[PDB]
Amino acid sequence: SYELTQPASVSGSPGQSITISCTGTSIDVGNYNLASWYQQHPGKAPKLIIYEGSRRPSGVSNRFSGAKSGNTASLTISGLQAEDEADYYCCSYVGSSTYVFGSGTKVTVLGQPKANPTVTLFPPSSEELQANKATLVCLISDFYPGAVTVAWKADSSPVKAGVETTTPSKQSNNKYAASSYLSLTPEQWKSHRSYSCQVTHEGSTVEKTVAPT
Amino acid sequence: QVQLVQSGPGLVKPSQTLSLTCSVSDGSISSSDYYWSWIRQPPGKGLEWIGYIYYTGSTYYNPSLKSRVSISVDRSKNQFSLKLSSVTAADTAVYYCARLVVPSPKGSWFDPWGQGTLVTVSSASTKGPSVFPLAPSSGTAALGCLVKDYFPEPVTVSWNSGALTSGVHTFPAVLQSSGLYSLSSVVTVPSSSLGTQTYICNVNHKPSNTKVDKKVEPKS
Amino acid sequence: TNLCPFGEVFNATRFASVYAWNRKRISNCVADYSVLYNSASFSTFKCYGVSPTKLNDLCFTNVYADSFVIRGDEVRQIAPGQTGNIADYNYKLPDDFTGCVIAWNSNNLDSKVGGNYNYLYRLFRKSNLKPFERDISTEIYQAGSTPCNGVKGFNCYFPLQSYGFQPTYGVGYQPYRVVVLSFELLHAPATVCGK
Ligand SMILES: *[C@@H]1O[C@H](CO)[C@@H](O)[C@H](O)[C@H]1NC(C)=O
């Protein structure tokens, strides 16, 4: 089989316990070919949490514990904290040949309250303008859940061409962050009195405006 | 403790050979107790073990890439390298080197890891970014830097040579229709510091060996 | 008027698994034990009921050379009165053992890169092995209440397990080649002597 199977996502409340399953086919007996577990935060390399099924490296919290039910290894995290929100991979030596990692488990800590986004709109810099280019920058941060839509606006008229928008990304405080770019010719920028960036998050709407000055 | 430092080009053209090198510090690569492996992870996907090498030269690759992978070791220079031939867009991934510990049949683990090297497989030529200052205009104000039109990823942005980290927010890049990348990095600072405190972003784009420092001053 | 084929056992290219240990029957030859005790390549050389130096003056009817491979942790079990997975289920020596136990590390030969799984050891058995007993069974061991019917599953395990030798292992987990010499003196003409 070789494909190691993990749940796509698991979730739990703060201070509680969760368990991540790691299902394979190779049925090893007892203390033989014990799996390992790794934590990966966004933009970071994997970090070893559990080795030899249950042993922990020095410096790893005792809130992490490993076990196995013959066919499936399990990583248990007690006393859930906000920083425990990350991706988790199990690893094992399958079929005495290759090293395989699990499908991956996205742990989300429940109980997160709704957060309104902070919009930060910038105008084209004079240096860029003096290079015959113009770009508006609309920055969105500290919103939860991580889904927003962005609508640009010249004066009070919608725009479409020259818009580029990121996918939301989890930041350090577990909230989300996205950014949007509006490319313009300097003529278009100086023609209209102002451009706007309207961000919608969970029915609420926050707008920002900037003018050529 | 041990340390692994990765190095290598972040851009490889199709059908060319990917080449990476991992250097070992605070420890000898000529240890009979350890293996030295490579692991890759396509963006947004999972981890795939490529292969490891013993300090004597013996290698053991993932058979799904055995035909294209060549891992070597240089114990005199305390390094081990990776070579992947006939690369395609499917090979664009972050590549890690890690020490593989196998002391018994009880278990085995990877510790520690390299910081990761993003290698993009594309035909678009390397291009350095243009950096424009995002000037603040207004208790706290927001200012930043715009890193526009570069290829490939990634770029490194620091503020005041690392002396400013609190409140810094380097957003993920955006892919434009032209195929070039563009991102901005901002930091929120007190307003009273604008006329005295100097704020300089340090943009580093290793694929083009371009490092620029743009001082962000208020509009005038 | 010759020299016994002790080189076929010690300098053998391949060794058997401990559960299916290989026995070589030695008879009608002149045994030069000076090749063994004067060799500095042996990590274990324990003799019971006889002296290494005081062996070239002795004659024996038959000599039995048993050869296999185990972990370094399990070398202490190849001795009279020992217990453990090897002494109980793989290779058992009697309390009145008369011979020598010889072993040496073979990490360079019997530990592959990627994992050498050709060497096995019996992990499950209903009762202990009698001295010099050799169990080569592969019947599915029943460790539970329900019967197995020859299929693996809950409380129905395969009786043999692999060593998975690799050079990165600790010395207690590295392979060790063992040669056990049994000296036999019956009411028969003695055929194996020394110088
Ligand atoms: C094994 O071969 C070596 C030479 O390779 C020799 O010195 C040694 O005596 C031999 N051992 C036996 C038991 O024949």
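Each residue's number is its place along the chain shown, starting with 1.
Structure determined by X-ray crystallography, 2.9 Å.
Cβ coordinates are placed from backbone N, Cα and C, and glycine is handled just like the others.
A sphere of 10 angstroms centred on the C-beta of C:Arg14 (variant position) encloses 10 other C-beta atoms. As a natural variant entry, C:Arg14 to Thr (Swiss-Prot position 346) appears in Swiss-Prot alongside the note: In strain: Omicron/BQ.1.1, Omicron/XBB.1.5, Omicron/EG.5.1.
In Swiss-Prot, a natural variant is listed as C:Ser39 to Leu (Swiss-Prot position 371), annotated with the note In strain: Omicron/BA.1. Within the same chain, no residue at least six positions away from C:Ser39 (variant position) has a Cβ under 8 Å of its Cβ.
For the natural variant C:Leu120 to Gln (Swiss-Prot position 452), Swiss-Prot gives this note: In strain: Omicron/BA.2.12.1. The structure shown keeps the original residue. In the three-state DSSP classification, C:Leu120 (variant position) falls within a strand.
Here the residue is the original one, but Swiss-Prot notes a natural variant at this spot, C:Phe158 to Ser (Swiss-Prot position 490): In strain: Lambda/C.37, Omicron/BQ.1.1, Omicron/XBB.1.5, Omicron/EG.5.1. Non-local contacts of C:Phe158 (variant position) by the CB criterion (under 8 A, 6+ apart in sequence, same chain) comprise C:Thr138, C:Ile140, C:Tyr141, C:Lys152.
Here the residue is the original one, while Swiss-Prot reports the published mutagenesis C:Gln161 to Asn (Swiss-Prot position 493) with the comment Reduced host ACE2-binding affinity in vitro. Neighbour count (other Cβ atoms within 10 Å of the Cβ, all protein chains): 20 for C:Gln161 (mutagenesis position).
Among the natural variants in Swiss-Prot, C:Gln161 to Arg (Swiss-Prot position 493) has the note: In strain: Omicron/BA.1, Omicron/BA.2, Omicron/BA.2.12.1. The residue drawn here is the original one. A strand conformation is recorded for C:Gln161 (mutagenesis position) in the three-state DSSP classification.
If you take the C-beta of C:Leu120 (variant position) and look for same-chain residues 6 or more apart in sequence within under 8 angstroms, you find C:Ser17, C:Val18, C:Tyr19, C:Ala20, C:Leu160, C:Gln161, C:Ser162, C:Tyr163. In three-state terms derived from DSSP, C:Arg14 (variant position) belongs to neither a helical nor a strand segment and is classed as coil. Proximity to chain B (Cβ-Cβ under 8 A) holds for none of the recorded positions C:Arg14, C:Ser39, C:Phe158, C:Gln161. Among the recorded positions C:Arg14, C:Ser39, C:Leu120, C:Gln161, the ones with a Cβ under 8 Å from a Cβ of chain A are C:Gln161.
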